[PDB]
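J.: The structure that follows is given in the form of structure tokens.
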Amino acid sequence: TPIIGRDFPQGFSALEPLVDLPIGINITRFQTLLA
Amino acid sequence: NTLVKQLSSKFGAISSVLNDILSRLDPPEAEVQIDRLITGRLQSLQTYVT
Amino acid sequence: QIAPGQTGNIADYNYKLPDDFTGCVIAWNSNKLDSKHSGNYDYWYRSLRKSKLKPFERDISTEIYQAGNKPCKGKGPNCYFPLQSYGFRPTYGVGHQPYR
Amino acid sequence: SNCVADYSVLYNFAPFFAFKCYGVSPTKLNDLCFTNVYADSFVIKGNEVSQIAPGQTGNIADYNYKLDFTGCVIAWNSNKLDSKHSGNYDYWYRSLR
Ligand SMILES: *[C@@H]1O[C@H](CO)[C@@H](O[C@@H]2O[C@H](CO)[C@@H](O)[C@H](O)[C@H]2NC(C)=O)[C@H](O)[C@H]1NC(C)=O
């Protein structure tokens, strides 16, 4: 989403589906990864 | 009183109470019996409204 | 047990199949290329689990099942291995033969 | 008839080396009894315990009685009863058949 550099306009937008990854596991927790 | 009384009917189901259907029958069989009770109960409401 | 709505050691602890299911279940007898005379113990199924499985979940673990109330570790009065092997052999009846 | 089918007392009665059962489950919630459970009780050798299995033969389970059945057993030797070499025959079965 292109946005103004800092402030949110708090407008409306929507996301599109990209992928179905059938891992088939119990997911209860998550974390992000640093580069 | 008639509309409430109809809730005790089975309409061919094994029991008029939904919890007995879920307790006694495997999910797909419970679904068949539930659709049967749903049909009977919604027909009772349409009769009442008409 | 490989059908929507079924209950049993496989339907509940190894593979729950959805109730709203579209697809085909294809099965055939496989005594050939299996069921060696000495017992084919390469195939295992889960018999002990904490809870019933959700559709298509595959929880693959060797966690020791605690059957009793008193805590234990590894092996003991209340500690049982969760998987049960089955020795397929040519001498078993049809209900006890392997199927692919 | 005043049965209940509380199986926690059987489990707690003695430790098991292994369950050695052909039908392990919680076995109801111990409040209500269902079906005629029955108990066909006898004492056999450690290898005979494995011989009596669904679809199995061996020497035992061809002689005596064939085992569809739940094999849940308190798999513990009553050493206090079998401590003598001459023992007794209180648990006999027709192994000759
Ligand atoms: C997915 O994982 C969670 C947590 O690891 C499981 O939740 C536990 O389930 C056991 C068995 O019912 C309970 O004794 C625990 O108390 C639960 N944890 C919590 C934090 O409540 C959950 O059961 C797993 N999903 C499946 C399908 O097994």
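Throughout, chain B uses Swiss-Prot numbering, with the displayed residues spanning 960-1009 in order.
This entry, so its header tells us, was determined using electron microscopy, 2.9 Å.
Yeah, the Cβs are placed from backbone N, Cα and C, and that goes for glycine too.
The following feature annotations were taken from Swiss-Prot:
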VARIANT   B:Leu981 to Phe  In strain: Omicron/BA.1
VARIANT   B:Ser982 to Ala  In strain: Alpha/B.1.1.7
J.: Might you list, by sequence position, any residue in that chain lying six or more from B:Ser982 (variant position) with a Cβ less than 8 Å away from its Cβ?
T.: none
J.: Which residues of the same chain, at least 6 positions away in sequence, have a Cβ lying under 8 Å from the Cβ of B:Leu981 (variant position)?
T.: B:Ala989
